[PDB]
Amino acid sequence: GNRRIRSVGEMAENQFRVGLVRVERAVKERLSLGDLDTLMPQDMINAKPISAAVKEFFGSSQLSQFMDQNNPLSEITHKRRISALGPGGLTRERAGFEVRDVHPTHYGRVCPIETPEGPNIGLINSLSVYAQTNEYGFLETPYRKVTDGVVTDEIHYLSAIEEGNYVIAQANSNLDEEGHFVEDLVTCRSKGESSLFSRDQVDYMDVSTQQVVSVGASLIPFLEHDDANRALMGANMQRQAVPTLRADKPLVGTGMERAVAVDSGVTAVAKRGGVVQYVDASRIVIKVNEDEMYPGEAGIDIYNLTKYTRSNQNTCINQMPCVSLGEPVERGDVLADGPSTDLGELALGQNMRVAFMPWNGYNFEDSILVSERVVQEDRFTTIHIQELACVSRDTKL
Amino acid sequence: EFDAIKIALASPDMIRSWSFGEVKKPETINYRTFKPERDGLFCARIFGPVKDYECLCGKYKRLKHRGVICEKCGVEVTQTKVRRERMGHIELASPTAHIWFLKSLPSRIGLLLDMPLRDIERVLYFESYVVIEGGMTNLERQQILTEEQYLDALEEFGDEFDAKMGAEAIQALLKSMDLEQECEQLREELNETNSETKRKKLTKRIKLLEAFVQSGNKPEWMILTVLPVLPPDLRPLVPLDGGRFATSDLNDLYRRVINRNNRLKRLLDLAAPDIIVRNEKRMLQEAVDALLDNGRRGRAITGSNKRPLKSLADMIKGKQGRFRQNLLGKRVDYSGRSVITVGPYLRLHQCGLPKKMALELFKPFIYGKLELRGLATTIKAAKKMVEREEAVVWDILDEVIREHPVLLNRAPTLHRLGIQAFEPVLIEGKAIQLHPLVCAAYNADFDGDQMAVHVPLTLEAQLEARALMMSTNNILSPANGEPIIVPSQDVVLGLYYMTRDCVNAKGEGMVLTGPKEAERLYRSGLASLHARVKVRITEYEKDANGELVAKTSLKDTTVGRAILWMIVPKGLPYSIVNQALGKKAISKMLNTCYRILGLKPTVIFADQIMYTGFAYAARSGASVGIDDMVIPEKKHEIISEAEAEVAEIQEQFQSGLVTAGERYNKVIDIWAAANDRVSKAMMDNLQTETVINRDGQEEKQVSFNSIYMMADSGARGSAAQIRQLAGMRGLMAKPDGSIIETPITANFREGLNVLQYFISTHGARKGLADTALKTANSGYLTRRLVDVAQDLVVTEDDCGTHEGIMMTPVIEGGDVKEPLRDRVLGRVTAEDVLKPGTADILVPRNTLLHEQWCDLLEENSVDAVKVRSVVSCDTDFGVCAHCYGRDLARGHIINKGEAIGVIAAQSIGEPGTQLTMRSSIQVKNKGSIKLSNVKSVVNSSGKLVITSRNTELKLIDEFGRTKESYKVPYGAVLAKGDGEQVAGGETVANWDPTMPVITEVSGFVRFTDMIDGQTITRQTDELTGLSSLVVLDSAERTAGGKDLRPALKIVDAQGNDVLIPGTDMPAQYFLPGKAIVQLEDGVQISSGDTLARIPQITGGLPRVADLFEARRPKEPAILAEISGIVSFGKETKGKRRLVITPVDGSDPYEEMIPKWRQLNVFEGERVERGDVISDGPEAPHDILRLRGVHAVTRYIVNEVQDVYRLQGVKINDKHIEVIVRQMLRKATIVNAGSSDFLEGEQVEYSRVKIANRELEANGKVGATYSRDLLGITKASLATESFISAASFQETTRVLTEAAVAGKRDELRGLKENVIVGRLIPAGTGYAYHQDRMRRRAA
Amino acid sequence: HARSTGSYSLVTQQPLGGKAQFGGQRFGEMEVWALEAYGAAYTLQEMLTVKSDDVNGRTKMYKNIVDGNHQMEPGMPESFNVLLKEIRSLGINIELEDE
Amino acid sequence: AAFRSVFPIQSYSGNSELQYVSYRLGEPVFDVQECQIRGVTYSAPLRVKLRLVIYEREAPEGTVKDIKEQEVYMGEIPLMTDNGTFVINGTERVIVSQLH
Amino acid sequence: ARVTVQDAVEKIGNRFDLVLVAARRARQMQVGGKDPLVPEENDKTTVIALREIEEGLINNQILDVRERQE
DNA sequence: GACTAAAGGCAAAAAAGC
DNA sequence: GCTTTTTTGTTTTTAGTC
Ligand SMILES: [Mg+2]
Ligand SMILES: [Zn+2]
Ligand SMILES: [Zn+2]
């Protein structure tokens, strides 16, 4: 309740206002000591200081980070990042132990798992899946209203401070058919602690079992069985995965794979429903449905898929048309698959056949064995794209 | 090329002798050409030519006149390296004063003159005049003057009035006065003086001047008159494009000062008036000030775009300074870096290398190998030949690889084994294949950690790498006592599976000829790996002097044990491998071998262990699955009971019977009890799962579950992890420290609620953050240990001293933690060891107790043998070999020369990673009761009650061994007596946790010598039900009433103040504040009856850090440093005074004693020499200064050992003690004779001065000093060598101090020798210097 | 990454850094402690004098390797004499008093 | 609102007042694809309409001339792509939220 | 070939003058060298000296005395 | 006579320019 | 990534007071 998130809009407004006042004092002085009626605003006003200030803020700062392109999950968790650093936060040397900790009010607002390790831990924690910002800048999370003993389907958004004087049930608590709890003494949490409360005492219920972990840690299967440290390790190495030339589906997943694949803009999604008319390895032509296309404009959709291009981590991006001729598509349907995805589902690595057994020490402590069969069939071989730039300057000679 | 460094000030004639010419003009280069001026700053005649073997005019062309001068250009035709070294000088018409001594905070000019620096600066920059006997009677030589006073005195005397100006006046005054009469007069002044503020300044001045006269430097030499010029190479001027230059900052100031000199010379060429003479002299003065140290006073840069220039000071110190950033931390070639992997087919002295890295590293050696064979012709030919990677290149590279060890080291080289050597083995790939076992030394897992490979070049480096660096020599860890080649994670489980025994398997119950048969039965699949066979074996024993006698028998064992016994060496008993060989055993295994057969059998045996363990772990198969983790069925039922009782406790709070705190404690306690019960149930279920029938009925035996195999064998995991996997994970605590009241009731195998997981999140985040932030503070600590203990080099073999007291095993209240066996092992005795048999000497003096003399101690029940310690040594800046003890890295005793301080620093710094950041006496054993500090009297019940607060009790075994120790507080009754044989489980003392105060004689209590109501208050409370007597303090009671220190008058039937008969003092005992007396008036009191009742560890890393720094605690426990009978003082505005009354000597002593905190000191306390007064933490300072030097040693070593044992880390006590010998490196002179009166300086220097003085000056008292300590932070600043001091802190100050004092550096350290580039005299360099002095300069 | 002998920085005669531009592995000082803790003095002398920051010894050592030798220069490096000259420049008399 | 913070502009004593009227966003000069290809910011021009009003000197507040400068160029404002990210020169850079 | 110096330690135990005399031996075995006293199997002089410790007639104290012989 | 509290200076650190 | 500038934590000296 005492910490507020500033998004790009607020810093943009602040820098714009700074440049505005900086140019405005000068133009006010010039107008006061200059012409009175025979002058135009355009020549006396200036634009270069404002443009320079805003461009410098956008292109050079400790908070305008460098986008990572090695993985759709990497970019989604980078766009969903919350940082306590930058011009207005706190430094690494003067950061106390207590501001690097999980407060009991992070349940449903900030992921307690995904967090970079090393010098800056607990400062760059990301926010959960259902967390959304408030009008004043506070963090707000969904909940399900319970009137007396029945859960109302209508959602209700709660801020941080408002949660303090309430009692909130748990999603895993069973409901019989219309919210009637199986036990009249249901578990709950009221003020930074957990206890057991009566059925009639509860009034709010959490929406689901997923608003605790972020997107980066919600695709680890069977997360409720492994240690928190190992969960963090898995989340990080899942973030840092590199795409293969031919992604394969995960045999065991979570169901958020489609959401992460389609919400991110890497993959091509059908903007308007219709039927396909001509497929190609580089472009897609879609015959839009007659009843859907508005009158006046009677054209058809064109999707110009991108090809091998240099990325911030030198990995390759190439969309693959995952459709055929003469098959219907819907609005918001997946038409092409980018890197590390297939059929509109996230796919980061490969599903190997593994056995747990010591073997002559070649897997001594953490090392791994690989059969020569997998390197025959190139199941893990990757493609990297490098840029070489040569400039032609002019010296004195 | 040398072995000592002497630094002192320079004389003008010798400065000119350094020079080779005189510079006239600053034109470094002429226009329209590129020839430096023949008479300018860059002068060939002064410095040298810019062309090799050629003169400026080039009439002598590098064939006829090498080394001889040229007629046109007066420079010897030679190489350019002389230009690098040749230097010149500049003669100053007006002498100037050096500025550092002016700018130093301890101003040497001011200290030697006894005037401040403000007036000196004014007379130096020509703002005030200086009198030089202007008048014989009016004023003196050491007064300042002004222009108006000068004119007034000029008219006054004129003829005798002389007063010069500036630096020439300063140096004239400095030279015209002597220093002898000054030194004697100052010695007499300090001899008869009273003040202390000026006493320190006067002592500093007299020391400075007595060193100055001894230094041989004349004071007037400090005021320089000729300035040397740096050789031109240090101020390069590269010609940039269009005739431009780099604009060296040195050349700018050189031009400025030379222009000032030329202008002054022109000014004095026509006898200019003094009005403009002063201005020019002043300008030259700031010119030389700027050149000598720019920006210190006036910041007169005037030569840049508003930025300072580097004149001299910027290139002495600073990070941009080259000293500790260019000889401490730097780049290096002939190295590579890459990821690691596991090569489980290599020997201990082998590491893999990728072919590409191998060829890249060894290409310079390839060319030499190639050109020798004649395949190539030129370097280009060899390079293009190896570029194609032909056939011969691989075989010649494999030839040169065979004998050329390479050094591997991880990035964080925490301790001595960070850098190891190996013989390379060429393989394909791009990873450093490493031996598994050695990876325990590096502490390097295989999750992507990188290592770097280096390569020695010379024969010296390679030979020393083979001798020392190689892993086969560094078997034993230098830390405490144990090998680093203990079998690692995977192999241990393989060996554990090798040696087990089921109750029934294929091929059991028969017999085999020997271990060879067991191999064939198992390999052919006819018998199980573990069975119950009876095999016949033959082994050997070392009973004879090197002769292995053989014996054979029929030892019942299992099949696998014979397979294991196949690979063990000759001389080991078979009893070692009968038990189920876990993890700690195998290490002990190796230890046994290391102490019977040597080194090569041990290393080959360890290699065989690794191979067999890997092979039979692969062949066995050990997987983990859901069916392998069994959940105890009772566990669920258990929670119900807990839940039920939890609800019960809730009802207790519901009715108000219990409050919040006690309910919380009860619920957490019952939950912990439930956790204990479920953990025990799960352990019982796992341990005995297996039930296999053997010919009918079913029999139970140890389970073969994989999880239990991992847990029991010690390969990985422990009881905690297995408990978490199946049983309760355990109740977690909030990060602030509070423990939550709802424990997690589910294990990892079962599901976890979202709250339970969320609650368990921040429990691990705190630990992860602590580990992440611990890599800086802990490692930094090692630095503060390296600098203080940098040298500590063993120099000579034996000194002959025999000091040291009471090296005994430590008892910590309960059972003994470590015996005498490991505490004294590795040390050499000094006193003769007396067997407890009335002079039947067992171990002679001056013998190394390795194992055999240790083997002679357990049967004699010896418990107190003192050995010679490092602190009790009296050498010169070193330690004796026969005093440090046996070296821990190798089996034999310490060698000669090798460093110990760095070893100790690294050994104490390594366990930092495993070091975290944030009423009655019960007997447990059987033996006799003994009491130390025997001071007790018979009580009213006939038992014993003590009157001395510092009494301690110890249980003694029937053989005289001490097995228990218990501090006995004041007023504690005794339930037994000394010498009574009492077993365990019987209390012997009882005391209240209020402290009662008890009398000593029988009789009535005539309550006199107190004021009723004022001192004693009739507190007729309803609880006690009587008018109690409360002796309130001065603040609690009336100030006037509390003005007599009331004492109860215990009387006999006569009603008189009966005394302790004739000996000490009457029965009047001064009752302290709040002396709660339940007696009313005149109640009969027997001897030993109560009188009244007084109503009376941080984290490991901070504890170590502030213990080594010797920081004073919050409340230092005051101590009585004098004997006699203690008394009570008076009362003041603050802490009450407390006077002591020793029975002899200088008795009138008192001190400032706080009264709010507890003071367990009374009038009737016959205190002794070195007994504590108050309670609480004690700083090492008082302990060192009052109760002996050995007392501080026994304190901090015990504290740090307790900390490390709490952290589960054990280290040897030699490492902790040696830095102590370096920590106590200073002393304070009490009696004069060597220093002046109180010069706190090196204790070793004073001791060696006194020892030689007594030989010649027999009778002189010398100096009865007191050896005082100093924190490591302060100890690093007081280094004897000035190079180490100048390395990092205040380089300008220490350089000036060494220059004026004529300091001589013998180069006794290691960092200082690294600084100057000479070979370090710690390792093989020490033997080089000793052999260097023996042959040459003998 | 691996490096034997390549280019050097202009300001200081040290090998380059990083994997690119044919850099050299960094040699800190904790391993200086770890290596002086052994009996190692010759290796320390080599790898702080001739391997890293020398120019006369560096070129000579390379030429002294190819011709079948592995012999160093058993004397004080010129990197120490210059320091001496520095101390001799200010006002100070510094000398190798004992030889 | 950012404009409205410094919306009034008033001279020293010349009775000159500069005020904001309206603004419009220009179309981006180059699309995102060529911005990555060429190396330019996918930005938009800023156009504003400024009104300068002048009163008679040493007279009450009566307007004389209204100078309406429309579409005044106030530099370039970088634009967010449809995927929720910004490109500065050739590489996409996203600005993350800050917790203060 | 030879990797350990246990034979040197057990009778001539010292790690410093031993390597110094081994270096003195090897330096003039390399340049101006003569035939060794033991058979060679593709080794350089950086390991031949240590093997000469095993034969007994070459040892750390022997070289110091042998310095007078030269 | 010694303790308390004030500033100058010294050294390490984040930031910005090259 | 290398190097200089300004800023803040640690150290030291001196005027005022119990
Ligand atoms: Mg690895
Ligand atoms: Zn000439
Ligand atoms: Zn000694």
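Using Swiss-Prot numbers, chain A covers 449-845, in order.
This entry, so its header tells us, was determined using electron microscopy, 3.7 Å.
Cβ atoms here come from the backbone N, Cα and C positions, even for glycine.
As recorded in Swiss-Prot:
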type: MUTAGEN; residues: A:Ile561 to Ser; note: Resistant to antibiotics salinamide A and B
type: MUTAGEN; residues: A:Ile569 to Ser; note: Resistant to antibiotics salinamide A and B
type: MUTAGEN; residues: A:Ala665 to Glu; note: Resistant to antibiotics salinamide A and B
type: MUTAGEN; residues: A:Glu813 to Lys; note: Disrupts the enzyme's active center
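Features recorded in Swiss-Prot, as mapped to the structure shown.
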{"residue": "A:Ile561", "record": "mutagenesis position", "contacts (Cβ under 8 Å, 6+ apart)": "A:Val661, A:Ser662, A:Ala665, A:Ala676, A:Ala679, A:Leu680, A:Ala683"}
{"residue": "A:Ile569", "record": "mutagenesis position", "contacts (Cβ under 8 Å, 6+ apart)": "A:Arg548, A:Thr563"}
{"residue": "A:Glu813", "record": "mutagenesis position", "contacts (Cβ under 8 Å, 6+ apart)": "none"}
Worksheet, complete the sentence: Filtering the mutagenesis positions A:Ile561, A:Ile569, A:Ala665, A:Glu813 for a C-beta under 8 angstroms from chain E leaves none
Practice prompt. Please work out the number of neighbouring Cβ atoms within 10 Å of the Cβ of A:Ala665 (mutagenesis position), leaving out its own Cβ.
Written response: 25
Item to complete: Sort A:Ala665 (mutagenesis position) into helix, strand or coil using the DSSP assignment.
Response: helix
Response to the item:
Under a three-state DSSP reduction, the secondary structure at A:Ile569 (mutagenesis position) is coil
Response to the item:
Reading the DSSP string in three states, the entry for A:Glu813 (mutagenesis position) is coil
Discussion item. With DSSP assignments reduced to helix, strand and coil, which class does A:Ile561 (mutagenesis position) get?
Written reply: coil
